[PDB]
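Comments concern the structure below.
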Amino acid sequence: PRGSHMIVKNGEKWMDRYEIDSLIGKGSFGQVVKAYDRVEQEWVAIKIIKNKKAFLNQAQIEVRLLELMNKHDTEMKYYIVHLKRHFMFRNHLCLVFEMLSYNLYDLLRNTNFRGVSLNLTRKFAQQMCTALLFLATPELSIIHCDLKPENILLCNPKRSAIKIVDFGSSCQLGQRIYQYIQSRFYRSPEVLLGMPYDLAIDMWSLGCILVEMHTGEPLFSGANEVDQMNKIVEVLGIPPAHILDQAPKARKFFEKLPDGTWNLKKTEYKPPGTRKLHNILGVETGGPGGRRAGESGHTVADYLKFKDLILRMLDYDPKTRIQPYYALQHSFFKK
Ligand SMILES: Cc1ccc(/C=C2/C(=O)Nc3ccccc32)o1
C-alpha cells in the first residue's frame, strides 16, 4: 500500500455500491471523493481518513459527534452536515456525507475578494448563530474548533442556505485534548494563550468570519501565533490583566511591568486598539474599499449594528463574550 493516503482509482465500485467519480479534495485529514451510491441512487461525498493510528482515533470522535448531532431531530439540526453512514475499506475509515455546493471561501473568490453584501452576510450570521445555539444544547455541548470560510458550504449554488462541515477537531465541553486548535486566522485569544476553552471559541471564529465575508479579506491574517496575537491587539488593545495573569503563554506576546500592568513584548505594528473596526468596515466611507457607497442596505445605521454585534463576538473575555441565544436577539437581526 505505501503511505497514508488510499490509492483512488476513478470508475471502480466499492462493495458493489459506491462508484468512484473523482477526488473532491486532499489535505492532512486524508481525502474526499465524489461517488455515486447505487443503492440510494444519489451522489455522496466520501471522506477517507488517512490510514494512521492518530487520524483513525480522532475520526471515531468525529463519527460519535456527527451521529449524536444528527440524532437530535429539532428546529436547528439542518445547519449541520448529515453523516449518512460510515464503513471500513482497505484499512481506511470512510465517512459518507450528502453532496453540498461550494464553501464561503469560493464565494469570496467569485467576487474577486470584494466581499458579499451586508444583507447576505446577515443571512450567513443568523444561520451560523442558530447552528452554534444547537451545538450549545446541553446533550451535545459540541465545540466545532475549526470554523472558517472553508468549513461552511452552500447547500445549493443559487441559494444562501448553508451547513457546517469538518467536525474532525471537534470535542465536547470538558473533553479538551489539543492545546493547539482552530485555523490561525480564526483562533481565539484563549487558545493562543494556551488556556482552557469552551464553546465561546466558535463565536470568536464567527466574528472573524462575518467581517471577512463582507470585506473579502481576513480580519486577522497572522503569519504565525506572535503575528496573530499582535494583529488582534491592533484592533482590540492589550487583553485584560485578569486573563493574562492566568495564561500559560502570556509571556509569548506580553510583559508584566513594575506597575503590575501588561505591555506588548516588542522586538512593527499600529498602537494597541488604534485599528478601529469602524475604519476596517469603512462605516462612514462607503463600506469596504468604498464599494458599497450609496448602495441600498449599507447605511451608517446598518453598519453600526453590524459592528456592535462583531465587537460582542470578539470580546477577549469568553465568560462575557456574546452567546448564541443573545446574538440572535441583537438589533442587527431585527425586522
Ligand atoms: C465537499 C463536502 C461535502 C461534505 C463534506 C464533508 C467534509 C467534512 O465533514 N470534513 C471535510 C474536510 C474537508 C473537505 C470536506 C469535508 O465535504
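We count from 1, first residue shown onward.
Just so it is clear, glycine is given a Cβ too, placed from its N, Cα and C backbone atoms.
Some features that Swiss-Prot has for this protein:
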BINDING   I24, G25, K26, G27, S28, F29, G30, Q31, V32, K47, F97, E98, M99, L100  ATP binding site
MUTAGEN   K47 to R (Swiss-Prot position 188)  Abolished protein kinase activity
ACT_SITE  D146  active site, proton acceptor
MUTAGEN   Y180 to F (Swiss-Prot position 321)  Mildly reduces kinase activity. Does not abolish autophosphorylation on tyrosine residues
**Item:** Alpha-carbon spacing, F97 (ATP binding site) to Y180 (mutagenesis position), which is rounded to whole Å
**Value:** 27
**Asked** If one measures from the C-alpha of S28 (ATP binding site) to the C-alpha of the residue listed as 'active site, proton acceptor', what distance in angstrom results, rounded to a whole number?
**Response** 14
**Prompt:** Do any residues at least six apart in sequence from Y180 (mutagenesis position), in the same chain, have a Cβ closer than 8 Å to its Cβ, and if so which, in order?
**Reply:** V191
**Message:** Give me the long-range Cβ neighbours of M99 (ATP binding site): same chain, 6+ apart, Cβ under 8 Å, in sequence order.
**Reply:** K34, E42, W43, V44, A45
**Request:** Let me know the whole-Å distance spanning the Cα atoms of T267 and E268; 5 residues are not modelled in that stretch.
**Result:** 8
**Asked** For ATP, with binders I24, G25, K26, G27, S28, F29, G30, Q31, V32, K47, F97, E98, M99, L100, what's the maximum Cα separation in whole Å?
**Response** 21
**List of residues, in chain order, with Cβ under 8 A from that of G30 (ATP binding site) and at least 6 apart** = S4, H5, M6, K47, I48, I49, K50, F55, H92
**Request:** Among the binding-site residues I24, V32, point out the residue whose Cβ has the most other Cβ atoms within 10 Å, with all shown protein chains included in the count.
**Result:** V32
**Request:** State the three-class DSSP label for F97 (ATP binding site), counting H, G and I as helix, E and B as strand, and everything else as coil.
**Result:** strand
**Message:** To the nearest Å, how far is the Cα of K26 (ATP binding site) from the Cα of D146 (active site, proton acceptor)?
**Reply:** 17
